[PDB]
Amino acid sequence: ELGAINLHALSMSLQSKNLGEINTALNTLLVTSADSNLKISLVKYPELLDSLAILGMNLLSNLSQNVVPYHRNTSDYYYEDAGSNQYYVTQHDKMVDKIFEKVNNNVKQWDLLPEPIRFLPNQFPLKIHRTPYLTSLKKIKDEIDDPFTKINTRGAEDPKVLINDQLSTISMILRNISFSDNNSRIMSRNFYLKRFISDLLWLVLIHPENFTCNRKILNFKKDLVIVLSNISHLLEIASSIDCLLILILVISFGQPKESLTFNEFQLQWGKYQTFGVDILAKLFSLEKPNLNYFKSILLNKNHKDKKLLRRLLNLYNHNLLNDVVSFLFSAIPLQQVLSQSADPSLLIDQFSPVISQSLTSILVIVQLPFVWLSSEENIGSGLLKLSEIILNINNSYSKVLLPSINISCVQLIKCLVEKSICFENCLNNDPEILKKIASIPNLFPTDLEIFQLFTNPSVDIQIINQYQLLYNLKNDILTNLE
Amino acid sequence: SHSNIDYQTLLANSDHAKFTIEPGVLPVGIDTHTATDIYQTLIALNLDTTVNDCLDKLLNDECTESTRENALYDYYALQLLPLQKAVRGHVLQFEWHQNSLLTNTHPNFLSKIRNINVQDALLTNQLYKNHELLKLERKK
Amino acid sequence: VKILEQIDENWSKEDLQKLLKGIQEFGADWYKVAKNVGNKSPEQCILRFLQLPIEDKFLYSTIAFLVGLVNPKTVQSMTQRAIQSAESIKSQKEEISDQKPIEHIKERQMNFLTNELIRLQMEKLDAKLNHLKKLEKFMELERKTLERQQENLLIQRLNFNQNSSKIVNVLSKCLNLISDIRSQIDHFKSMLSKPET
Amino acid sequence: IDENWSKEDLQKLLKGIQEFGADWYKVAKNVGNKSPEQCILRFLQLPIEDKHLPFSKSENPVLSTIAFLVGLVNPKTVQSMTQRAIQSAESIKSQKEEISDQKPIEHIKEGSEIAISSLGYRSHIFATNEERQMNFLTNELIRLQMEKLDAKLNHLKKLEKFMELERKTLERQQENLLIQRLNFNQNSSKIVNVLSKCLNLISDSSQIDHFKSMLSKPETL
Amino acid sequence: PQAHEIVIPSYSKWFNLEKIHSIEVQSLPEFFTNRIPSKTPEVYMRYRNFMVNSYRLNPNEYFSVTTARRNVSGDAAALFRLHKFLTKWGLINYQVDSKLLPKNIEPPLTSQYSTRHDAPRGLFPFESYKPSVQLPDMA
Amino acid sequence: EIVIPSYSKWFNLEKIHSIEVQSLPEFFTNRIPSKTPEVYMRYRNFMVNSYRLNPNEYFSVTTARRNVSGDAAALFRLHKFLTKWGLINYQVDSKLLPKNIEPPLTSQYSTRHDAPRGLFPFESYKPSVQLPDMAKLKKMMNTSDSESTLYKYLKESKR
Amino acid sequence: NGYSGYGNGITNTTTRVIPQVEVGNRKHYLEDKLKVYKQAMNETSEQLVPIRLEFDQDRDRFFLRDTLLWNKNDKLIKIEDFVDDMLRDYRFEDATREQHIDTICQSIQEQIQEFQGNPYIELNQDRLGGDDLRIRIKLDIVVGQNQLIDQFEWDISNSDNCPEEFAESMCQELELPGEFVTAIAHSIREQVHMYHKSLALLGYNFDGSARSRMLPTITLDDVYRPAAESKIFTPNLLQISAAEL
Amino acid sequence: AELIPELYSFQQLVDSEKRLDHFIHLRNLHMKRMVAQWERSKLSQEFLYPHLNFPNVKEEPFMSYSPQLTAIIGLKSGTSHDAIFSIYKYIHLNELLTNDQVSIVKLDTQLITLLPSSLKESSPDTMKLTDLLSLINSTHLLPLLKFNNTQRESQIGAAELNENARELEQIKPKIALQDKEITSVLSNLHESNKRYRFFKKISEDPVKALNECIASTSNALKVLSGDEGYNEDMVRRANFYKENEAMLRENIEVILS
């Protein structure tokens, strides 16, 4: 609303008392919500973010430890005195006191600021919470009215819900802060913020029950993936755990039911399943020898951290990243190719290309004991018909069309050849594969289409080469089949 | 035949979704406000009785100046009671206010990105190209 | 009756004596009353004063656990007003009797026409699934057959047009050698005539 | 304390409640000028309104009946004509020993009351939840019927459409096949004819192998 | 002697010129590992109270760290650290400037306290009908 | 001649207590030639007798710096030591250091956004208790509202 | 309602955002301490550094004649930031180019770059109360309106004794209020350092006598307490005077 | 959203046929993808049909070629389209093309003899094949019942595709009605579920269930109206001996108050 001017509320937030925390947190949340003219600039801000992450870490911690803060019987919790000193004592003379002490009767370590993040003793990894968007109805069922709602829609008559909603509000305001330049202020350097993200993840998914309303869990997942969307730079300090966490977070969406495990999402409900692949591209483009490499180790099937990692993979039971493939294969098809026109496509088209980009990128990362193939009466590939659509569009938004179709073709050829050569190297399957490969209606654009293409547009040279080499591999497969 | 009076059978059935009632069951015991308010009143009634009691007791000087002082402090505290109740309510509402963190409402939180705009996609591509180019250069 | 307030510890009798004496004719001036007592912080007085019972008024239910609100009253809600006298063991033996009566009047929770229906549902489910998947794979294999054969025909045509063009280039080379379909027989007759010469 | 009855009163009471069961109006009619509740609380061994309790504040009254009323309502609702519970009636000595045991002011009575309350509840609960699961399975069967309709219509679509498409495609394919067959036949024949011709010409100076062989051979000179 | 009116940003109302609090140690731990004997909680408190007294003396006008450095020292570094720290926490150099206002009035005012619907603790605005008197009450 | 702290009543103005050497070892490394138990004896005896001269008035250390030109380090140290054992300066209440200040005690607080200083509840009232006045209405009187009336009702309707 | 967040503040305005209005003038710094401070100064601490500052000479126009200490074992402060804070504390013209700070930090790091704390006398040697060689420390200071001069033995070989104790002791004069004592110890840590620093240029930081100028610059055995007119250099005096410096 | 088609998460799964009708719905989605791709498949199969002109074996369109042409393809007649696709593949195989436009192809006597009269011999080029297409579309295509057959071609599959689409649309609204019924019965299931949960919980130990449902009803009454923090604690002893944050909060107050 109004009033509500200053920024320095951070001070009060930094303070460790329930009162100040409420007073600020609620206000500043309402603030960052308002945007008509209300934005949080950056001058000497950062202190805000620090304070925030510190607060969240401590609260979530002693929550996991199941102990209420803000109220004990200790206070001003260290030394209090006015002893024998003016300014400089505790030299040699101090031992005299010992002497004194021996005749009158007739060093420390200090912890760092935040607490540890993982290895927490009570918190030991047991598989829970790998459930899909379905829980919304759970949420409904939870939020459903019933003689036992236990939704204290009012304030904290008990501190548990207090901590819950506290963290909730913190998450929300954190989201709202994250919609501008000053993403650079958030850019992977608020080591505090990253610690917060990490441990929050490690809880929300490995969540021994302390969260009241599942809807709170949804909120957390949701604004979390959003604020991720507004990151386009490094992550994954103490990576591996965090990398797997983020993967499970994005996998949260899409309906499950070898073959593809994911019914493609009927695009009229959700918009987060978007954010998922959005991030899995953006925050994954960095070919720096860390992130890509973490997921590469995730191909496999302090030091205790490593124990954790495999500890979850077998606690997700073969391979798993096929699930990531299937997930990536959602939201593209079966609606635009089933519409009445190609214009309403362009909207979600804008969204589409990053997906194929992510896919082909991960296919640079698959070149060892596996069984993988993903064209088995599961998708076919309307990619060809889609390419034709965008082509006809070309000769009849923008700036994304040509790259989309190009990378679609590249995707096709690369996945084909990689499948073939992989099951060649293993050679655990009959040459029927060729015949199998030769048995796709969604495949190998007809040579007549190639020909007529070779004439009209004349504005697609690179694409012409794409189709050219594609058809080349096609004819090769035909020949060497016999 | 009849007796000016109707009755109920025992063989009918239920839609299981009825909306009819009847005072043939005697759930007499409609006791919500009555008992509540009489309890409330009785509180202050017996209170005032105690007030008058201690008052007269301390007034009767023939009683010991070791019983009196008791009754005097008693009347003090009793006549003071509403004050403590009031300031109690003050501080109570005050602390209760702390447990309010907008659970009451559920505003939108600026879920702006309906789609990721052009800038997102082209940014992905640009980052990829720049990164691979720096890679190519790293040995140059 | 006979409400005693000389009931506090860590504060002498006269402590609270002076306390209440002050607050009597001093009107909550906590500074005054703190001055008006023997070295206790004003907030201390406030707190202690705040914890002073009136233990003779609160009586130990439906109303005893609800205020400014209540269950309605036209039905049998007075069952609430009789909330408990032996709750645990009473309800325990009541469950005993309930299960007992269940087992007694009893002599799976469905009948046998029911079981017939159930088995029939199961069988229909199985049959529908089987029909579905069979017709599915059948269409699929038909499609694959048609496709394989289609691409076969395609490459066949390709190779044979190639062969035509090939022998065309060959006979062109031969015509060039002669230096020292219609056009085929034409060049052939021309070469034969040259040979006659 | 004792209550207004007689030997034969309670005798016929027992007899009829064994005869009819759970229909208190009926057995009540077997003894004129007797309320069903009378006959009910008497079996429960209970008098009428001679003692809230967790709330000294009680509803105002000068001549009425509240607690025992709902008590009897729940009781009669139980219909457990053989309710296994606090001592029941098979001989008046049961009541003798009950009174010999009934010595608490009310607390024992109250425990018994709430016990029978819970009992009637439990009975209605069992029955109701049984009906609930019944309704559940009914609704699910309805869902199945709907799915059946869906699948069936889809099957019809499948059969008709796709048999048509596959037939026509097969026809087109075979046409293409045989036509290109004869095309290549005409070709090969023509090629062989040309082979004979160029063979003659070179001599006067597949087999495409030997053709080109002799070709380059003559091409030497 | 006391001759000024000293206010502080309330949230600071955990500081006590007499004692120390877990807050500051988590913000200035370098006096508590007990590693450097020339430093101790004691000398810390000495510096602390000294500086806060200094500021509170003539708080209308500013006070510098350089001032204290001239006055007393065992270090420049830690001195500056804690000085700027207290600055942040406004315990020092907070009332360096004054600001005023005429403050016109509005329907709500601090001396306004009437009978009206209440969020606080229980209250009963309707007492008793006639037949309530029909009870053998307590005497 | 002059009483001292009772526990301190052990000194040897003519000898060296093991308490001394244990307290201060530096005079006993047998390495510093400029230092010896002898010169320390002279140190301490001079110091204490000097104070004994007019112990009614305090005696500082800088004097010793003026008077022996030993290392002021050990001088200051031993001086602190003897005061710690009250052997010196047991008749004085002065010689303190200035800050030209004293700890004040007045304070005020204001951090208004909306929540403290009250979350601004609605107004209320009710400082003092009130009278029911029903006691007379409840008092047994033959002019009872309904008390006598309902008594007569019972007695005329119970048949 | 009320108005307070930053100095009696204003919380009733046109509903804007204001970042950290705390400056006396350019006065808000708390940013970026938490992690670095914790991780850094949770470990041992060591020697300090005396520093003098002179910039008033007829090459630049200043009142820079102040001293202060420093921990060379520190890496927590952009020294220039500290300098600028000091300068703004000196109320100088905000233009810190005509009030060039670079020169100042240059002089600072220059002075710091000739230090080792006490030699192996502390680094590896440990002589109970040091060994010998109490320098006749000579200290004069000019504060407010009065100067004070003194000379006295003070060991260089001992570590067990810190300066500031001498400071608070000689505080027991008239008032020697505050501002005095600091410079004394500073001068002290100044005075001593150079000597062993110069001696560090040689090699006696372990052994006894040195090599030529250390001979006149020493105390002796002093087997007996002194005369009245020699130590009559030890005492101290407080004298008013018109300044000519 | 997800609520609208289904809610099946967990219901105690009593008589767990829910997995089975689940599978039914799954296979419905299967059939959905099936039919979708089948429509697309028929589209694709059509695609070639308007563009083919090979059928000759069972006005008359096969126009004869030129002596150059019968020297080139060895075929005498047909459509220009077939010839141009042939020479297209010819360029492809001989690879006389250039790729810096691409249609520039290095000319050869195998080709230039198609247009030797314009003194193209003066310049064997690498020129636009389009120029040749323009050249050979009438320059060498010249001359020197079965009307029913025009019927049996591309139009067939198009028409049957239209019929299939029409009958699918015909059946659609029945499906819509069934979906409405699904939603209805689902909501009813849902309510009945709530009721059963309630009732069995009552079966558990009616004392606690009664207390809790009563208190919840009261709380709902209140929240649906103005709200108050504490219904009680006029019993001061409890909430004040067993609580001390009162002290701190008070302290904060009195400073301002």
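We're sticking with Swiss-Prot numbering for chain E, so the shown stretch reads 300-438, in order.
Cβ coordinates come from backbone N, Cα and C, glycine included.
Sequence annotations record features per position, and here Swiss-Prot assigns domain 'SWIRM' to E:305-402 based on sequence analysis.
A sphere of 10 angstroms centred on the C-beta of E:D374 (mutagenesis position) encloses 24 other C-beta atoms. Mutagenesis annotation in Swiss-Prot: E:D374 to A, described as Loss of DNA-binding; the structure shown retains the original residue.
Record note (Swiss-Prot), mutagenesis E:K383 to D: Loss of DNA-binding; when associated with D-387. The unchanged residue is displayed. Counting only residues at least six positions away in the same chain, the Cβ atoms of E:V364 sit under 8 Å from the Cβ of E:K383 (mutagenesis position). DSSP assigns E:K383 (mutagenesis position) to a helix.
According to Swiss-Prot, the mutagenesis experiment E:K387 to D carries this note: Loss of DNA-binding; when associated with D-383. For E:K387 (mutagenesis position), the count of additional Cβ atoms within 10 Å of its Cβ stands at 23 [all protein chains shown].
Take the CB of E:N392 (mutagenesis position) and look out to 10 A: across all protein chains shown you find 22 other CB atoms. Record note (Swiss-Prot) on the mutagenesis of E:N392 to A: Loss of DNA-binding.
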Spatial separation of E:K387 (mutagenesis position) from E:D374 (mutagenesis position) - C-alpha basis, Å: 20
Helix, strand and coil residues within the domain 'SWIRM' (E:305-402) as assigned by DSSP: 48 helix, 4 strand, 46 coil
Mutagenesis positions in contact range of chain A, given that the Cβ distance is under 8 Å, out of E:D374, E:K383, E:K387, E:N392: E:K387
